[PDB]
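Shown next, in structure tokens, is the structure this report addresses.
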Amino acid sequence: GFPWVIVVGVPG
Amino acid sequence: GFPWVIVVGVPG
Amino acid sequence: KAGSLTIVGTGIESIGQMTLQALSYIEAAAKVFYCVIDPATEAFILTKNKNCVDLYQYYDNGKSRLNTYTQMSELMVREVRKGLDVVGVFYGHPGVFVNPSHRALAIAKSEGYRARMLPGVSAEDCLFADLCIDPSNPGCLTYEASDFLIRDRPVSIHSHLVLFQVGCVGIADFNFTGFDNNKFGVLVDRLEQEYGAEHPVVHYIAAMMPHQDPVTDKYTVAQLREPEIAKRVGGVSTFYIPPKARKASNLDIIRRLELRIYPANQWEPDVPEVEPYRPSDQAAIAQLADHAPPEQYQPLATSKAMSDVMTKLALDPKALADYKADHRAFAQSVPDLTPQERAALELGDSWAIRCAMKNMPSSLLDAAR
Amino acid sequence: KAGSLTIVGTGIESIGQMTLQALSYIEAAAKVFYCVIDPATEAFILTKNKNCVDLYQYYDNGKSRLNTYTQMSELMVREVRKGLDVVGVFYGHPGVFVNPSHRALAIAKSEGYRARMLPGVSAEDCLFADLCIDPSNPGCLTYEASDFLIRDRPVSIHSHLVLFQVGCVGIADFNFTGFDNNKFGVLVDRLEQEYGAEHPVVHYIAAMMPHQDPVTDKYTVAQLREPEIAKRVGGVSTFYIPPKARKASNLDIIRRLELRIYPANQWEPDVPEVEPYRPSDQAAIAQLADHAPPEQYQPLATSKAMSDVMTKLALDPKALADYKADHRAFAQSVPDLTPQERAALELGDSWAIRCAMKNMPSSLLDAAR
Ligand SMILES: Nc1ncnc2c1ncn2[C@@H]1O[C@H](CSCC[C@H](N)C(=O)O)[C@@H](O)[C@H]1O
Ligand SMILES: Nc1ncnc2c1ncn2[C@@H]1O[C@H](CSCC[C@H](N)C(=O)O)[C@@H](O)[C@H]1O
């Protein structure tokens, strides 16, 4: 059921 | 004291 | 100086992929901050420590993840500055595609506090287990999907490719009902350019719960444009792109060194069948009949007392802190130890412990200086 | 059909880096085969199961490792064919630079037996924790040192490089008193060619024992020719080669997507100092004062009974086997469950379990179909 636990992002 | 437990080798 | 930060991992699959050291550090912590996905893992953690805070609540719809990550990182560092032993908990490996852990430790370190990351089982660790591949053969390139696109990072058609965060191409923010991943097609274009329309791409999702099966669905690069297929990719989707070809061996390097292995990589296209039981395999197995341990092989020869104390040091961070502060003091006080066991503890080094725990052959010892 | 093979890992550091699922699978096994380095880990394993065999005894001086690996792989498969539930145990991750695990599973699978690898904490997992790096930033290339040389595998000066088995370049065999690693200079030549004499190389050895410190010694590529330095490399040595430069961002890809992070990689040469508390960081932290959990945030709201059973499924492979064979049967029989908890178990899917364990906002639910 759409799990979304993103713990990093890149330049933007 | 020189531990050596290599569990893979490559073509050779 | 008072105050420390230890970041640990839970692994990917619920509870069971947490290491013993992660669990013991959680129990010993003054204050725990966690970011996990499944609520059994969360409930498990709450049984282990009174003072937990869920970091997941610092995410929000339309809220940039950098904000969330600064906030997570600051909540941990603040309790460090109050002199507390703080444990941070992140799903998987706390340092693999995780900003706020590296962030909180670098801050803690730059202000002179004890600052440690314990490793854990990553999604890539799971990928290798579940898809039955070995990074070593034939090598591994690992990228965040968007960084891959934005800095035009080189692929190798002769080595494994692992792509994290394929479910949020270009997305700097967060939403509790996921995202469309409208820029997905952009990745699919880069893959076709580098590998080609027919080239295999494995959609990998590691089971999160003990009873569930992984997703290990192979698609063509071109199939990823079908809406029905593209929509199966989400926030916990990882892509594995196998090699397109074996790479010729180098003649010059073989000389200087004075010179397929089963099993084949099953996700590789036009992969030839590899024989398990070749002659050298059959000869290796025939030897088992008469096999004795070689002379220099050193059997375990230890005691319940030494076994118990070496377990305690690994599992009881209080036992470890005593030992770390005075080897000889600690050793003297452990009951039912042989002098050889006490001596090994007083020295601390791997050789001494091996000599005390193993029946060392007269041969190995000889080597010495 | 009767008989199964499960391969698990112990992690790198003694006992503590074993996962809970690894430990429970070892306890439940009919026959255990292990290949670990330190004897505390070995002694620990022997307390957990009666029927263990040390696979380390199938190594020998001058004996080709392929022979050893075929022999290890066959000893496991044979007990599988007798109808037994066999657990193999390898240090670290049982599938990361490990032939005999992949070998034994592919054989077990090709003869129609249940065949599973559980992931574990690899040396690369430890490397990331101990050297404070993240594969994601700026990407990771991982190779076996000799395969790197022999197939002339491409490096990226803009991404992390990890080299396993730098202590046995060109060596197909084994020796209980290690090796000279005479072909080491060959690797050092390849590194200078690709990175240059002054470029940093980190000599990484993860602490094996709880009380020990890692080796994280930086050298120049040129320093690796000094005999005193080269001789410190051994069978458990891994090299980390940081990037030489940040890679320019791509103008074209930024457009299609409609568009340093702290901390800096400390092993990178001429690395600029990165500010932790920039404005957006200061603004993110100011928000903490008035922060409430967002509406769509879903707090844990579960019971001791549901917590206990979800823990059992993760930690008790017998509990799991019942559940896997009949969800509804298993759920009916668990005591002190609410209907909502029983229902979630009967369905098995992550959403139902999340609804039963979390206080879901009216919003998230709405999404539905
Ligand atoms: N169950 C799962 N199966 C596959 N990939 C997963 C996963 N859970 C997380 N990931 C990967 O991890 C990304 C988030 S980044 C966090 C990674 C985590 N620290 C780890 O150790 O793996 C996801 O976008 C996906 O690429
Ligand atoms: N303590 C340690 N520190 C650093 N690298 C290590 C290590 N123990 C093993 N390795 C690496 O692993 C190689 C053997 S291959 C076995 C790897 C193991 N399955 C894992 O999960 O990591 C060594 O040559 C070295 O490159």
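The numbers used for chain C are those of Swiss-Prot, and the residues that appear cover 8-266, 278-387, in sequence.
The way this entry was determined, per its header, is X-ray crystallography, 2.2 Å.
Cβ coordinates come from backbone N, Cα and C, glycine included.
Noted in Swiss-Prot for the protein shown:
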ACT_SITE  C:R72  active site
ACT_SITE  C:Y76  active site
ACT_SITE  C:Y98  active site
BINDING   C:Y98, C:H100, C:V103, C:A130, C:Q172, C:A213, C:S244, C:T245  S-adenosyl-L-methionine binding site
MUTAGEN   C:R72 to A or K  Impairs methylation activity
MUTAGEN   C:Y76 to F  Impairs methylation activity
MUTAGEN   C:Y98 to F or A  Impairs methylation activity
The correct three-state DSSP answer for C:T245 (S-adenosyl-L-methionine binding site) is strand
Between C:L266 and C:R278 the deposited chain skips 11 residues, and the Cα-to-Cα distance in Å rounds to 16
The mutagenesis positions listed are C:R72, C:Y76, C:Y98; by CA-CA distance, the one closest to C:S244 (S-adenosyl-L-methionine binding site) is C:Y98
The number of other Cβ atoms within 10 Å of the Cβ of C:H100 (S-adenosyl-L-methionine binding site), counted over all protein chains shown, is 33
After the CB under 8 A filter against chain A, the remaining recorded positions out of C:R72, C:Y76, C:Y98, C:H100, C:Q172, C:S244 are C:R72, C:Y76, C:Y98, C:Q172
Filtered by Cβ under 8 Å and at least 6 apart in sequence, the residues in the chain of C:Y98 (mutagenesis position) near it are C:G16, C:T17, C:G18, C:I19, C:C42, C:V43, C:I44, C:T48
CB contacts under 8 angstroms to C:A213 (S-adenosyl-L-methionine binding site), restricted to the same chain and 6+ apart in sequence, sorted by sequence, are C:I19, C:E20, C:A130, C:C133, C:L134, C:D137, C:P221, C:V243
Rounded Cα distance, in Å, between C:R72 (mutagenesis position) and C:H100 (S-adenosyl-L-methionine binding site) is 19
C:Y98, C:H100, C:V103, C:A130, C:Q172, C:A213, C:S244, C:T245 bind S-adenosyl-L-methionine per the record; greatest CA separation between any two, in Å, is 16
Of C:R72, C:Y76, C:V103, C:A130, C:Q172, C:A213, the recorded positions whose C-beta sits under 6 angstroms from any atom of ligand 1 are C:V103, C:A130, C:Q172, C:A213
For C:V103 (S-adenosyl-L-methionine binding site), the nonlocal same-chain Cβ neighbours (under 8 Å, six or more residues apart) come out as C:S129, C:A130, C:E131
Fewest neighbouring Cβ atoms within 10 Å among the binding-site residues C:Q172, C:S244, C:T245 goes to C:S244
Integer Å value for the Cα distance linking C:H100 (S-adenosyl-L-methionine binding site) with C:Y76 (mutagenesis position) is 16
By a three-class reduction of DSSP, C:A130 (S-adenosyl-L-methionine binding site) is assigned helix
When the recorded positions C:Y98, C:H100, C:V103, C:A130 are screened for a C-beta under 8 angstroms from chain D, what remains is C:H100, C:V103
Counting every protein chain shown, other Cβ atoms within 10 Å of the Cβ of C:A130 (S-adenosyl-L-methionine binding site) number 23
The rounded CA-CA distance in Å from C:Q172 (S-adenosyl-L-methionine binding site) to C:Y76 (mutagenesis position) is 16
In chain order, residues whose C-beta lies under 8 angstroms from the C-beta of C:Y76 (mutagenesis position), counting only those at least six residues away in the same chain, are C:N106, C:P107, C:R110
